[PDB]
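Enquirer: Dropping the structure in here first, questions after.
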Amino acid sequence: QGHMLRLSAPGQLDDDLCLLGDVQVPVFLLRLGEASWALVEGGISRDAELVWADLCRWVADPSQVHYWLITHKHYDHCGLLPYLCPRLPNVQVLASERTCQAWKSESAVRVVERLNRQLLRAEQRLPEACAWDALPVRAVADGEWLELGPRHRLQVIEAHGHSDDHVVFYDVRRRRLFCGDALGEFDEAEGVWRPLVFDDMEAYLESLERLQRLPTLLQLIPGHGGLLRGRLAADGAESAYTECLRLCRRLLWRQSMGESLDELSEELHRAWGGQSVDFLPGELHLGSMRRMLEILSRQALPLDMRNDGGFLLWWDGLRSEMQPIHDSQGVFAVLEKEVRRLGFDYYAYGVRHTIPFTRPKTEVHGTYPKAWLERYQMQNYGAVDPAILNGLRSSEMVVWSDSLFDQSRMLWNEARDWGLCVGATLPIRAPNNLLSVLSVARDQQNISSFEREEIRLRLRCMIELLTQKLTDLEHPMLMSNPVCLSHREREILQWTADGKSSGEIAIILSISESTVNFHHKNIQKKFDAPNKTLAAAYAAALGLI
Amino acid sequence: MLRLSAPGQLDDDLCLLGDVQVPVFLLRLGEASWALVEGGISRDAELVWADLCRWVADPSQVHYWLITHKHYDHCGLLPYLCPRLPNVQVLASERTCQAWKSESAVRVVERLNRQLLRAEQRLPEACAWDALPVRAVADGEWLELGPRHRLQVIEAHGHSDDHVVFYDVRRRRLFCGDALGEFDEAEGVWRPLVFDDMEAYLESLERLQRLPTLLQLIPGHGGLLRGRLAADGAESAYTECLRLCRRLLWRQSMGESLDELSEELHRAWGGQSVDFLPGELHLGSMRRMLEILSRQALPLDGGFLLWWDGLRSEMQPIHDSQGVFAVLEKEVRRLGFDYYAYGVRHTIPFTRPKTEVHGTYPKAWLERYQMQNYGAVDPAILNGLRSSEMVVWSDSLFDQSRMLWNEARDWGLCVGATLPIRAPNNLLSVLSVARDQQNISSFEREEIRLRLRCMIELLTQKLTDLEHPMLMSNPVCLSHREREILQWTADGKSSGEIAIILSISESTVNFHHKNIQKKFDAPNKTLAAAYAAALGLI
Ligand SMILES: O=C(CCCOc1cccc(Br)c1)N[C@H]1CCSC1=O
Ligand SMILES: O=C(CCCOc1cccc(Br)c1)N[C@H]1CCSC1=O
Ligand SMILES: [Fe+3]
Ligand SMILES: [Fe+3]
Ligand SMILES: [Fe+3]
Ligand SMILES: [Fe+3]
């Protein structure tokens with residue numbers, strides 16, 4: 001440990017972690033147990049004999065290395081594999097499907113080897129290498145839990161943007177993130193991030209957005225520059241997002257004055273290239289500056305779908321995404337997409353009708369575990385569910401909390417058993433006396449106050465738009481009871497619900513009492529009602545009069 | 001172009017006078033009424049004056065002069081051009097007016113302004129600093145400058161302990177002085193200018209992010225910004241200030257002195273302000289800002305959301321309804337409208353449903369409205385019975401009730417909108433906003449719609465929490481037994497079936513029916529059931 005904020009020296013960094021080789025292109029070593037080890041980041045080819053040396057100072061046996069984690073495919077994060085895997089018999093390489101496929105293409109591996117060979121020292125000779133498609137690889141998927149060791153459980157997270165394959169690794173026990181290049185190149189002289197967007201900007205920014213939601217970080221480890229800790233590593237993701245949008249503002253401003261991509265590429269190179277001269281030929285750095293300046297000019301918002309440039313932008317984008325939809329399932333799909341973008345796992349949408357007064361129908365549709373739907377409806381938990389009933393009394397969102405469920409212990413216990421441990425519920429009353437409710441749920445993160453206030457707005461807008469579209473599509477869940485009254489029957493009922501008898505209506509409307517009672521009979525027939533009272537009460541409850 | 005930076009007209013009501021580096025802004029309030037903004041530097045006195053005589057036929061028509069803060073580069077012209085504007089009121093923050101009474105502050109200003117003359121110019125006649133025709137303004141004060149110029153004052157301490165900014169709500173135009181910083185003409189980003197307090201600087205930028213989306217942003221240096229640059233101005237300035245904070249903290253964690261980064265910043269920034277700032281004061285101000293930042297920066301080991309947080313914080317502590325309505329007025333005028341209304345439509349009597357209203361239209365039109373019971377057949381209110389979408393006022397909407405629309409137009413209520421919401425007790429509450437001369441432009445429409453939705457939600461919540469009478473409904477209370485009996489009767493059950501299900505006698509049940517009727521002043525069971533359903537009681 002130290003009082004420093006950046007640890008950037010070969011050797012030990014934490015009670016389970018070591019930096020091997022050159023701090024510029026480090027390889028990280030994890031002690032999963034007494035005789036079990038793992039590696040992280042693949043570094044560059046030319047360090048093969050350096051890295052090896054350092055490794056043998058900590059590990060008594062290379063056969064005890066069982067796993068090697070690789071963020072992405074670029075030549076500077078997989079160059080050591082072909083040379084050191086022939087020495088690590090028990091190792092599995094772990095990479096994203098795209099990465100494992102990239103190692104099978106002759107073209108990509110040829111690029112990798114050309115760039116890695118450009119990096120040898122004076123009269124350097126390379127030790128024997130094995131085929132790229134001969135590596136002992138096992139592909140991983142987004143969200144997969146890697147049970148490396150008893151105290152090393154790491155989650156895979158897709159972080160496309162930097163490249164079309166990039167992934168990062170979250171050690172949740174120590175709140176430690178291996179982020180590779182997805183945040184960029186850390187400026188060692190200023191303390192800010194240098195964006196590295198080399199495939200897609202929307203995906204880059206959406207990835208940084210999804211990463212801002214992780215628990216507060218204590219340790220942040222990019223592919224270059226060592227390990228960051230404290231505040232520097234806690235607000236890392238937000239800081240990378242900020243610096244990317246700052247470069248966007250710079251580029252767009254310069255282009256509004258008439259500058260070319262190459263011009264700002266040369267300007268940026270002048271002030272940045274100096275850091276990566278040891279492992280990156282200057283011309284590839286300039287070309288990457290030009291490439292990223294290409295993408296930014298393509299996808300950045302000018303200065304005049306759902307995304308990044310302010311809230312109103314997300315609002316209009318959501319609306320525009322929902323206009324062409326003529327199929328309800330797609331409506332629900334878009335809603336799900338935005339719910340996940342908020343940071344939750346499941347959601348639900350419920351409608352509470354006002355009748356029958358003894359047992360008011362409460363219909364539900366969502367994406368909770370189907371078995372929970374079976375149990376919920378089977379035991380009709382939906383009658384006195386606090387999340388829905390709060391809407392009868394308040395227009396505020398209700399964040400799920402033990403105190404709120406004091407009256408309904410069984411429901412809360414069973415929902416907790418199904419993973420629905422954290423969530424929130426917003427209510428809104430449609431203009432037809434209906435109680436519509438929108439709930440969101442996740443597994444392990446409690447709603448922080450700030451995110452609570454954020455949610456309230458985003459969910460309000462989503463549910464407000466959703467009910468509108470479902471009314472335009474006449475969904476069966478909302479259709480309640482399709483009853484249309486004629487103008488005459490409606491005003492007859494308007495009088496009757498005010499207490500008038502057949503005779504008084506006959507007088508007032510200037511028609512006969514027989515006509516009025518026949519109208520009453522028709523009205524009854526529509527409501528499937530046995531008398532006038534049920535018709536009047538349901539019509540009042542349904543807003544028809 | 002995206003940045004307008006040339007002397008002369010900038011908009012149909014605005015002109016830039018003098019040097020774009022230290023500009024002075026001119027507003028045409030009317031045919032023979034004008035106003036100024038920014039006090040510039042002394043040495044431009046004869047330049048600016050020239051340009052002024054190109055636009056104003058008579059110098060007596062200049063009636064107001066607005067001053068952001070006391071720095072020498074925003075008040076230097078006053079002693080020299082106020083002697084030429086007989087009818088002008090200077091408008092400034094109290095601290096500024098006090099600074100003008102202290103001999104020391106005026107001496108600093110005078111020395112720094114003298115440093116900037118050319119070896120040729122002679123000084124034109126000048127008046128004393130404590131003799132100026134000054135009028136103090138207050139944070140939030142409404143300045144009814146002109147028929148189409150209603151500007152609000154906003155306190156923006158931080159850059160200096162007195163800084164204030166001015167917001168034209170009609171044009172969504174903000175004069176911000178230096179509270180956001182010095183706009184980088186070569187890069188398009190903000191350079192922080194923190195010369196008094198960092199917390200106040202950042203809180204000022206926060207309060208400014210809460211304004212409606214900006215179309216025109218006018219700092220003390222560099223001209224007028226439009227488009228995206230003006231929308232996220234406050235957000236970007238906030239961000240760049242925190243970026244400088246982290247740069248400083250990192251360098252200090254490596255063992256650098258402030259002098260090092262101060263000289264760096266001078267080398268890379270001072271060139272912009274060489275014409276109006278002696279280089280050594282630029283280095284010293286960089287050092288001052290880096291000192292303040294090093295003092296207050298946190299050690300180590302989106303505008304809409306801000307508006308929302310601010311409104312809530314403003315409306316929770318209030319426990320008296322009149323103040324609630326007052327806050328509503330504040331935000332409505334801040335958006336750019338003149339009057340508002342809040343209405344409640346009860347569901348009964350079904351033939352003559354009570355429609356109560358509270359707002360700020362001319363009392364005579366309310367007399368007229370109720371006199372002709374316009375609340376029954378007002379289309380803006382009736383749209384809420386079938387839709388939760390906002391309604392922009394339009395002839396098609398009012399084709400059905402032409403008389404009401406014609407008379408409302410006669411009173412100036414020519415442009416407006418109305419939002420509907422359903423309180424949790426089956427009441428239809430609606431919120432309207434209105435002005436006279438400007439049509440609702442497309443982008444501001446959706447921004448408005450959203451803000452109105454939020455405001456009315458919180459309003460109905462708070463007034464229910466305050467137990468207002470207009471929301472109060474017919475006071476009838478039932479117990480579980482009689483309530484459940486009514487739940488059964490409203491489901492179509494007869495007296496006998498109810499008695500069977502509840503395990504009591506039928507005489508008991510019909511006597512219960514009488515109980516229920518007595519409260520509603522109802523003649524039979526049907527009226528009771530319908531009113532109970534309409535009131536949400538069963
Ligand atoms: O969100 C709601 C109201 C609607 C429930 O929607 C559901 C319930 C089960 C299956 C499905 Br699909 C949707 N209630 C919360 C309370 C805590 S658990 C829960 O469902
Ligand atoms: O805003 C409403 C509803 C009426 C509420 O306004 C009023 C009416 C009387 C006194 C007061 Br205060 C406010 N209607 C619109 C329709 C077009 S003009 C108009 O006022
Ligand atoms: Fe990379
Ligand atoms: Fe890299
Ligand atoms: Fe200033
Ligand atoms: Fe200034």
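Numbers run from 1 along the shown chain.
Positions of Cβ are set from backbone N, Cα and C atoms, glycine also.
Taken from Swiss-Prot, the feature Fe cation 1 binding site covers A:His72, A:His74, A:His162, A:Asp181. Taken from Swiss-Prot, the feature Fe cation 2 binding site covers A:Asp76, A:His77, A:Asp181, A:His224, and the record attributes it to experimental evidence. According to Swiss-Prot, the mutagenesis experiment A:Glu185 to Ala (Swiss-Prot position 182) carries the annotation: Strong decrease in kcat with S-(4-nitrobenzoyl)mercaptoethane as substrate.
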Enquirer: Please list, in sequence order, the residues in the chain of A:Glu185 (mutagenesis position) that are at least six apart in sequence and whose C-beta is under 8 Å away from its C-beta.
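Expert: Counting only residues 6 or more apart in sequence, the Cβ neighbours of A:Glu185 (mutagenesis position) under 8 Å are A:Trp193, A:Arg194, A:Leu196, A:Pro222, A:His224, A:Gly225, A:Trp272, A:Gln275, A:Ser276.
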Enquirer: For Fe cation 2, what surrounds A:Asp76, A:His77, A:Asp181, A:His224 with a Cβ no more than 8 Å from their Cβ centroid?
Expert: A:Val25, A:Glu41, A:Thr71, A:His72, A:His74, A:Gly180, A:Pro222, A:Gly223
Enquirer: Under 6 Å from ligand 4 by C-beta, which of these recorded positions make it: A:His72, A:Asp76, A:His162, A:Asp181, A:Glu185? Sequence order, please.
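Expert: Among A:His72, A:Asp76, A:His162, A:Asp181, A:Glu185, near ligand 4: A:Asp76, A:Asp181.
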Enquirer: Using the Cβ centroid of A:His72, A:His74, A:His162, A:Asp181 as the reference point for the Fe cation 1 site, which residues of the same chain not in that list have Cβ within 8 Å?
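Expert: So the extra residues in range turn out to be A:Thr71, A:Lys73, A:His77, A:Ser163, A:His166, A:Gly180, A:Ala182, A:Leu196, A:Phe198, A:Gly223.
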Enquirer: Return the residues near A:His162 (Fe cation 1 binding site), defined as same-chain residues 6+ apart in sequence whose C-beta is under 8 angstroms from its C-beta, sorted by sequence, else 'none'.
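Expert: For A:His162 (Fe cation 1 binding site), the qualifying residues are A:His72, A:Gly180, A:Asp181, A:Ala182, A:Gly184, A:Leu196, A:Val197, A:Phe198, A:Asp199, A:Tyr204.
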Enquirer: Report, as a whole number of Å, the distance between the Cα atoms of A:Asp304 and A:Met305, which flank a stretch of 20 unmodelled residues in this deposited structure.
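Expert: So the two residues bracketing the gap are 16 Å apart at Cα.
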Enquirer: Sorted by position, what residues of the same chain at least six away from A:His77 (Fe cation 2 binding site) have a C-beta under 8 A from it?
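Expert: Listed in sequence order: A:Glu41, A:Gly42, A:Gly43, A:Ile70, A:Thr71, A:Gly180, A:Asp181, A:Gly223.
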Enquirer: Tell me the Cβ contacts of A:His74 (Fe cation 1 binding site) under 8 Å, same chain only and six or more apart in sequence, or just say none.
Expert: A:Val112, A:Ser163, A:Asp181
Enquirer: Among all the protein chains here, how many other CB atoms are within 10 A of the CB of A:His72 (Fe cation 1 binding site)?
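Expert: Taking every protein chain into account, the count is 27.
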Enquirer: Check each residue in the chain of A:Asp76 (Fe cation 2 binding site) that is at least six apart in sequence and keep those whose C-beta is under 8 Å from its C-beta; list them in sequence order.
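Expert: Listed in sequence order: A:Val25, A:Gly43, A:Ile44, A:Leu115, A:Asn116, A:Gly223, A:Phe279, A:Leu280.
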Enquirer: Neighbour count, 10 Å Cβ-Cβ cut-off, for A:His224 (Fe cation 2 binding site): what number do you get?
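Expert: Around the Cβ of A:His224 (Fe cation 2 binding site), 23 other Cβ atoms lie within 10 Å.
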Enquirer: Including all protein chains displayed, how many Cβ atoms other than that of A:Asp181 (Fe cation 1 binding site) lie within 10 Å of its Cβ?
Expert: 22
Enquirer: List the recorded positions A:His74, A:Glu185, A:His224 whose Cβ sits under 6 Å from any atom of ligand 3, in sequence order.
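Expert: Cβ under 6 Å from ligand 3: A:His74.
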Enquirer: Based on DSSP, name the secondary structure state of A:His72 (Fe cation 1 binding site): helix, strand or coil.
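Expert: The three-state answer is coil.
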